[PDB]
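A short write-up of the structure that comes next.
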Amino acid sequence: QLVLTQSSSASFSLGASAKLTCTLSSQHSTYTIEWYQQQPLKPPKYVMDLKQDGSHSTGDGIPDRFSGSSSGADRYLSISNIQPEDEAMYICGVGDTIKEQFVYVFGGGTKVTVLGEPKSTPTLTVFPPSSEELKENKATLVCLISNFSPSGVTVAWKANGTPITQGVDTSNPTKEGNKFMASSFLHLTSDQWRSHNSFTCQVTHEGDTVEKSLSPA
Amino acid sequence: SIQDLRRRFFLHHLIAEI
Amino acid sequence: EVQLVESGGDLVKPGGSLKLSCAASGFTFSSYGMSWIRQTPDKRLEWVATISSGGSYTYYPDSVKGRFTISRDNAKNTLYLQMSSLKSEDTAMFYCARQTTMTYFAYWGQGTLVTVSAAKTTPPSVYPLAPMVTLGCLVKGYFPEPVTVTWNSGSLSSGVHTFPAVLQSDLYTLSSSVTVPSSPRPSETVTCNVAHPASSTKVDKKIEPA
């Protein structure tokens, strides 16, 4: 069985040298493989070919910070001076023809996170229900969380200062420039909306808490 | 190196249809 | 400037069929082997089909052999993937890829989403969102993905940020925003254009003061 094994995730500090490993099944230890890169919400792209002897060929436009090397069954992708845009999923692949048959296999991919980037507290933009949606017995409050780094944030909502649970939907954070952004929706009957003093979107980020409230009126 | 040669040949075949 | 643009992705019922196309430019199409690679919701990549430059030879993995047919029209610089007997496990983002003399998948397209499911398509309910000023546009309760959101028919370039959809009750909801100098804010017209291909529905929603 032609199989490529890669760890699912890995973390490195900005500026450090990273090394990712792709391991060929033993019987295929002499195989040349390919490395691919896939940045958040984007198409995968070709990085390089890597032979058993460690010689490799890089794709057009790949930074020279990316290089390959090998050791027996292991195939390594090394990234010197790791940068924020190197944050991505890296996948190895390998092909072979058995008689007149072609098989091509990809590894499971390694999600790479770049730590130690400059912190940036999140901005909150809140919108109340549209008049049209209210005309339908419903109200969705939208909270756009933007300009933050790192990506971990915990969103909560408050109705008249009290924490709400049932009815909240927050997206996962998403890359944008060097920053991150996400959204959160609080689903309300049109009634609750105009019958509460306030609503609050609360975001916790790296020890800090940001809040911006909406007032029906 | 054997697989690496099957690889080169196959890539050429896709181009030239040997 | 090599370019590959896939189209044809859509919602299909299990047991159904669907044909994808990939339009190519910026290179000599008829000189290269072309392939399809798909990416499932778990993010894993799977090679789907490869065809030689003249179309004389085709290759497929067991997972789709007999069900999927890759073909091409060199006179039209177009690559095709006819799919049949689809199953829910086939749902995925399908990409077209072109070889180089030294590697298999050197240039990739943007991808087209194939969703295989019994659920029917639901168009989105689009609502404007009103407060440099930041306006929004709520795109609620659609299926399947994707939807595209532009502003003033694409005139409002930067300042625009469409957020990732959230999934609740087998339906998706997302939001998009544009920031614009406060001068034109209400004086000029600002509208979001929402397209949900799966339903052939397109809606331009005017952003109006509350």
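Since chain B takes its numbers from Swiss-Prot, the residues it shows come out as 50-67.
Determined by X-ray crystallography, 2.0 Å, according to the entry header.
Every residue gets a Cβ built from N, Cα and C, even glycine.
According to Swiss-Prot, the features are:
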- B:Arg57 to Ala: Strongly reduced affinity for PTH1R (MUTAGEN)
- B:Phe59 to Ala: Reduced affinity for PTH1R (MUTAGEN)
- B:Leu60 to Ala or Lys: Strongly reduced affinity for PTH1R (MUTAGEN)
- B:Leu63 to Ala: Reduced affinity for PTH1R (MUTAGEN)
- B:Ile64 to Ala: Reduced affinity for PTH1R (MUTAGEN)
Those mutagenesis positions listed as B:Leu60, B:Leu63, B:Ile64, and which of them has the most Cβ atoms within 10 Å of its own Cβ: B:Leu63
Rounded Cα separation (Å) that holds between B:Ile64 (mutagenesis position) and B:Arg57 (mutagenesis position): 11
Members of the mutagenesis positions set B:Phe59, B:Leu63, B:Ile64 whose C-beta sits under 8 angstroms from chain C: B:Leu63, B:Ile64
Residues from the mutagenesis positions B:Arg57, B:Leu60, B:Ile64 that lie close to chain A, Cβ under 8 Å, in sequence order: none
Among B:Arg57, B:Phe59, the one of these mutagenesis positions whose Cβ has the fewest neighbouring Cβ atoms within 10 Å: B:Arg57
